[PDB]
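Here the structure is laid out as structure tokens; the discussion comes afterwards.
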Amino acid sequence: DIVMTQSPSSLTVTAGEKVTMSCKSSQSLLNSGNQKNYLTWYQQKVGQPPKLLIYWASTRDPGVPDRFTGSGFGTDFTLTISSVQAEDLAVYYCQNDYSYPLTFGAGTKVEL
Amino acid sequence: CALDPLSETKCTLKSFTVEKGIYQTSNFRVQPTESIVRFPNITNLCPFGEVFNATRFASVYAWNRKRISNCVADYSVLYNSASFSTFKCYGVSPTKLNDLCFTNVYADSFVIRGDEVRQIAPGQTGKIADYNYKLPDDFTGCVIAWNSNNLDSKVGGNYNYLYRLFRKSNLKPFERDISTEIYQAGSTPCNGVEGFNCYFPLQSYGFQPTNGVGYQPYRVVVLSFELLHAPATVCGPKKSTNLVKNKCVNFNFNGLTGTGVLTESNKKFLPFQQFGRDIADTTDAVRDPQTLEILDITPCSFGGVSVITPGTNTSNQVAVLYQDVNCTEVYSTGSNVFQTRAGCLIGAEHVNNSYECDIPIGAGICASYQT
Amino acid sequence: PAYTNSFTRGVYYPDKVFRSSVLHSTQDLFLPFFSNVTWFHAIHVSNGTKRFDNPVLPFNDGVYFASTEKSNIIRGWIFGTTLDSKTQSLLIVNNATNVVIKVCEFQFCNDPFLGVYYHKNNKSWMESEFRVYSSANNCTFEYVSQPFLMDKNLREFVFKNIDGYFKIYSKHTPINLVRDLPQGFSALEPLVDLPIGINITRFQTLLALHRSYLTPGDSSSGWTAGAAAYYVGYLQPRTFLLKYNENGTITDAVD
Amino acid sequence: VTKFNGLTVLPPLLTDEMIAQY
Amino acid sequence: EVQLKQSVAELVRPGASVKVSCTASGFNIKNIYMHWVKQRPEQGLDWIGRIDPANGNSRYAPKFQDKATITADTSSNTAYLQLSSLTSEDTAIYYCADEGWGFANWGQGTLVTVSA
Ligand SMILES: *[C@@H]1O[C@H](CO)[C@@H](O)[C@H](O)[C@H]1NC(C)=O
Ligand SMILES: *[C@@H]1O[C@H](CO)[C@@H](O)[C@H](O)[C@H]1NC(C)=O
Ligand SMILES: *[C@@H]1O[C@H](CO)[C@@H](O)[C@H](O)[C@H]1NC(C)=O
Ligand SMILES: *[C@@H]1O[C@H](CO)[C@@H](O)[C@H](O)[C@H]1NC(C)=O
Ligand SMILES: *[C@@H]1O[C@H](CO)[C@@H](O)[C@H](O)[C@H]1NC(C)=O
Ligand SMILES: *[C@@H]1O[C@H](CO)[C@@H](O)[C@H](O)[C@H]1NC(C)=O
Ligand SMILES: *[C@@H]1O[C@H](CO)[C@@H](O)[C@H](O)[C@H]1NC(C)=O
Ligand SMILES: *[C@@H]1O[C@H](CO)[C@@H](O)[C@H](O)[C@H]1NC(C)=O
């Protein structure tokens, strides 16, 4: 059981302008051997289920791979996007995976 | 009936007054304490590490295909290693790689730059994947990609690695094309001579130490899984528990799946022989798969519980006989426990002087009510 | 062809079970007692003229192969349903340092063989090249183990195919007789139960051939293979009563 | 003169030394 | 590629039991211990629990413990999710998973609603 909160959960940007969103993760998610954090990002539109945007907290999934690189040691995570497009107009979910009881984040709404 | 042994005897006889003698009320039984599983050592290890530790990987167009079997595939080292950056798996869970196994495994190794790693994926097209290495959509397997900028790049420029960019048609999945012939992009025939309408389809990449994210070289390895009706020769490691002796446990020595207590044995087996059977074709001794020793398997102790009491008119006291049970393992124990051939007596005090038999117990021992 | 009586030979350990002082009766594919085993003579050498006789023997239920060659002229075996590229074929070749057991869709020539040449300075008979299959397709199996066909002494093997398991049993005992199996008992210990799911219907034996044999001349005057002689028996469904000693070995049996 | 499936062999009450004493 | 085609949503009644089957293509369940997840509308998505084909020993979230029982079928390329004591809050969209680093492949979306 990890309480996961996303900030600011609502923010407006102009097309092709950088976004600054981050969800703070407690319990300091870390694993022995592999230093990659077990927090995976998600991209969910209105109509279809969410899809992996970033897993291992830094891995560009195939398809519309405009950055999404995240820098974080476990206590904090970032999913800044340089330019937002139609496919970027969605809600992003950050979810923990190291702890067996996993709870998804609230989500953040971004629109052009 | 469950209050005390004399009451159990009364219930068994269905009489409130029981005569002097020995009466069998219930049956003693030793339940297994735990379960022990021992499978043989992983002698044959599939050489995936040497593929991963190869100094010079195969070219992306000429990806090396190796069929590996008759060994044990250990994916724990892959999980432990932190060098891997992209460990995307299609059609199979990465966690269940050790638990579930296939008949044959095919592995492919190649080197590609950072931004083209994502192009090598099933159901995905790219400028390199179409003409160097293609993966089918329904393919089940894992893709391993890790950064190798330091090894595969230099200040001058590492042009050793080569890729294919032009071809008439995209390569079929699991099919490698190593043709170095000049490509006829233009209508004018090349005839083996470079020209305006002819460019060499194969090109050598340019690598620098300061390429940055997306342009540094990456060593990407893709492994394949498939099942065949032939018997499987390659599988993941199996769980092995520590060996326990002189304790009633459940043993699974590669399919014995029996219950019994394991003890050291002086019997000697043939080198090829594993099992052991008595006249009645029952398992008697099994060789430990890990070590080379013979563990005689006598099963759990069991017997009848007999209550030894005088007449209820005479007195109300009982002694319990656990027949053919060595009562190092078990009225509650610890009260005048005396051991004989027929069993051991709980609640009876052994005396060296001899009288005529009163309550026959067995093997010459007789109980009696006497001061 | 010639015939000889297999008095008590060919009995093998039916399973990996250990039994001590137990008369165990098992119904299994066995060589019947006092049957005929066909004494095929592989090569007759006069001149050194070659007389090749390597028939495609029917595997049937099983094969009790046996040889007394001390020069290691008999070197390998061939197993396949049709012995062509169409069907998978089991192949065994034995050589000095090691062995190879390769199961592929080999296309077999008329006379597959092993070639060995002699170095005058080294004074050793190292194998020149392997010439058995023209093609090697669908090579699923590459089992390798220590050589058994290494060093007058009778050598016996049993080959049987059940549920996709190709079982090999072996035993090596010195015998004074040259043209007759000894009138004694020797249980055949399992060698390798290598897993192969292909079907085998016909059988053949490979013969080791030297450089002098492979000379352009038709007659192999340089090397002689007259000592080659391989007995063959066929296993049949039989009931046997095996006698186990306290070590667990089979001392005697009753058909 | 020369199994745990529920099979037990109860020892005779009169031992062989005791029968020999008789 | 690989797709998870779960059962279409069906009407349910309070106090009853509903079984939801998720089908997969391109592979078999034997190597996939799929997760189950429900998305509460206008609320943060939450995880239900985990199952396994062989030796399922399902573990669920503490909020869904002893309430959402899920079974995995060895064959037929399907897995069944069972629910009980459905209330108005239980009206939510459910999805499948491929238990990757994240839930790789999700179901098309079944919208379970309980009413009269
Ligand atoms: C070989 O590669 C493996 C990856 O599975 C890695 O764990 C290991 O450390 C490598 N060996 C060396 C000597 O670096
Ligand atoms: C089996 O593996 C263990 C652990 O490496 C080793 O101690 C043991 O000697 C091995 N068994 C044999 C027969 O070598
Ligand atoms: C109890 O009864 C038995 C036989 O009925 C008799 O031999 C014995 O003396 C009795 N005991 C007493 C204390 O009366
Ligand atoms: C009972 O077990 C103990 C354990 O040390 C042993 O010494 C004793 O001889 C055993 N007695 C019988 C009758 O088996
Ligand atoms: C019986 O005799 C044995 C050995 O002679 C001795 O150890 C034991 O203490 C004696 N018990 C009684 C009650 O006399
Ligand atoms: C073996 O063959 C000989 C002829 O070569 C024949 O006389 C004899 O009866 C045969 N024995 C058996 C057991 O078939
Ligand atoms: C002998 O056979 C083994 C089996 O693979 C092979 O590796 C080796 O090279 C062979 N040696 C010679 C001299 O033929
Ligand atoms: C076989 O048993 C005999 C006694 O029956 C014994 O002397 C010998 O060591 C055992 N082993 C072998 C290989 O003969």
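Since chain B takes its numbers from Swiss-Prot, the residues it shows come out as 291-620, 636-676.
Method of determination (from the header): electron microscopy, 2.9 Å.
Using the three backbone atoms N, Cα and C, a Cβ is placed for every residue, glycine included.
What Swiss-Prot says about this one:
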DOMAIN    B:334-527  domain 'BetaCoV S1-CTD'
MUTAGEN   B:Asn331 to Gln  Reduced viral infectivity
MUTAGEN   B:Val483 to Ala  Increased resistance to neutralizing antibodies
MUTAGEN   B:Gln493 to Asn  Reduced host ACE2-binding affinity in vitro
MUTAGEN   B:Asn501 to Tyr  Increased binding affinity to human ACE2
MUTAGEN   B:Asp614 to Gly  Increase of pseudotyped VSV particle production ex vivo. Increase of viral load in hamster upper respiratory tract. Produces more infectious particles when cultured in primary human epithelial cells; increases replication and transmissibility in hamsters and ferrets
MUTAGEN   B:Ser673 to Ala  No effect on O-glycosylation by host GALNT1
VARIANT   B:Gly339 to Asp  In strain: Omicron/BA.1, Omicron/BA.2, Omicron/BA.2.12.1, Omicron/BA.4, Omicron/BA.5, Omicron/BQ.1.1
VARIANT   B:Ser371 to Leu  In strain: Omicron/BA.1
VARIANT   B:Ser373 to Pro  In strain: Omicron/BA.1, Omicron/BA.2, Omicron/BA.2.12.1, Omicron/BA.2.75, Omicron/BA.4, Omicron/BA.5, Omicron/BQ.1.1, Omicron/XBB.1.5, Omicron/EG.5.1
VARIANT   B:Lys417 to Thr  In strain: Gamma/P.1
VARIANT   B:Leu452 to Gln  In strain: Omicron/BA.2.12.1
VARIANT   B:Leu452 to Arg  In strain: Delta/B.1.617.2, Epsilon/B.1.427/B.1.429, Kappa/B.1.617.1, Lambda/C.37, 19B/501Y, Omicron/BA.4, Omicron/BA.5, Omicron/BQ.1.1; Contributes to cellular immunity evasion and increases infectivity
VARIANT   B:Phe486 to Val  In strain: Omicron/BA.4, Omicron/BA.5, Omicron/BQ.1.1
VARIANT   B:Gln613 to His  In strain: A23.1
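The shortest Cα-Cα distance from B:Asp614 (mutagenesis position) to any of the recorded positions (B:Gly339, B:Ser373, B:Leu452, B:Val483, B:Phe486) is found for B:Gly339. In space, B:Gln493 is the closest of the mutagenesis positions B:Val483, B:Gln493, B:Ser673 to B:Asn331 (mutagenesis position), judged by Cα positions.
Among the recorded positions listed (B:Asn331, B:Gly339, B:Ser373, B:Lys417, B:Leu452, B:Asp614), B:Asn331 have a CB atom closer than 6 Å to some atom of ligand 2, in sequence order.
When Cβ atoms from all protein chains are considered, those within 10 Å of B:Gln493 (mutagenesis position) total 13, not counting its own.
With a cut-off of 6 Å between Cβ and the nearest atom of ligand 7, the recorded positions B:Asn331, B:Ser373, B:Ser673 reduce to an empty set. Cβ neighbours of B:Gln613 (variant position) (same chain, under 8 Å, six or more residues apart in sequence): B:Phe318, B:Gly593, B:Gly594, B:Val595, B:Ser596, B:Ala647, B:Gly648, B:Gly667. In the shown protein chains, 19 other C-beta atoms lie within 10 A of the C-beta of B:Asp614 (mutagenesis position).
Comparing Cα positions, B:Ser373 (variant position) lies closest to B:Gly339 out of the variant positions B:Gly339, B:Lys417, B:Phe486. Of B:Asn331, B:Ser371, B:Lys417, B:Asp614, B:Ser673, listed as recorded positions, none is near chain C by the criterion of a Cβ under 8 Å from one of its Cβ atoms. Cβ contacts within 10 Å of B:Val483 (mutagenesis position), excluding its own Cβ and spanning all protein chains shown: 8.
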